[PDB]
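A.B. asks: Here it is, the structure in full.
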Number of protein chains: 2
Amino acid sequence: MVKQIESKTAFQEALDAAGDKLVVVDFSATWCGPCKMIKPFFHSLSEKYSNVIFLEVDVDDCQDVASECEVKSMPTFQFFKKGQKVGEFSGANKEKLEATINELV
Amino acid sequence: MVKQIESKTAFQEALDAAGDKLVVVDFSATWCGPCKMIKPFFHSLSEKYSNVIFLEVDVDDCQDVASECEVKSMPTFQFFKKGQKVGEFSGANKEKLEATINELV
């Protein structure tokens, strides 16, 4: 299920502990409408794909992580495999989220 | 020069007091890179076009205004004439900002 990130150290330690597994990070903001609309579906994906790690970073909480990951739209999903970014898109598109997970797993 | 908005009442009162003038609102976030990159140029435009009102809304400060204006990218520029939205785009594009101001003034 979804891991809540509350520091840059925790973000890095998570990308390390993932090993060979795909990591999907949702960068979101609480005030932003599309973020709220997609949160339940992002949590259902985490129950459906045991083999993929799902992280949530609130950009207001972790402005340093947000800045460093160069986020500028919400939600933004970034995909990582062994510390490397292998995909990214923004917008609350359900079909695209899952289709990207299936391409990258 | 640029007016700092710190409430929804102040945002509404500003759109009222503008009368027939174009209002350009920059929705930004302090942590976001492109926002910081374009801030000086947005302030130079405000000195150059006396006849246009330039407002700044920090989306962390005025999450209600941000939500209601349905912002989801930073920076987002929204353009208003007599309380009505007449244009919008996002991204730190200098030429486009000024070209839109000249189309709408």
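Residue numbering: from 1, along the chain as shown.
Looks like X-ray crystallography, 1.6 Å, at least that's what the header says.
Cβ atoms are placed via backbone N, Cα and C, with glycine included.
When I checked Swiss-Prot for this same protein, it listed these features:
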type	residues	note
ACT_SITE	A:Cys32	active site, nucleophile
ACT_SITE	A:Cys35	active site, nucleophile
MUTAGEN	A:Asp60 to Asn	Loss of pH-dependence of dimerization
A.B. asks: If I take the alpha carbons of A:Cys32 (active site, nucleophile) and A:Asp60 (mutagenesis position), what is the distance between them in whole Å?
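C.D. replies: Each residue's Cα considered, A:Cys32 (active site, nucleophile) and A:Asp60 (mutagenesis position) end up 11 Å apart.
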A.B. asks: Measuring Cα to Cα, how many Å separate A:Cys35 (active site, nucleophile) from A:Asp60 (mutagenesis position)?
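C.D. replies: Pair distance, Cα basis, whole Å: 13 Å.
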A.B. asks: Any idea what DSSP makes of A:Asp60 (mutagenesis position), helix, strand or coil?
C.D. replies: coil
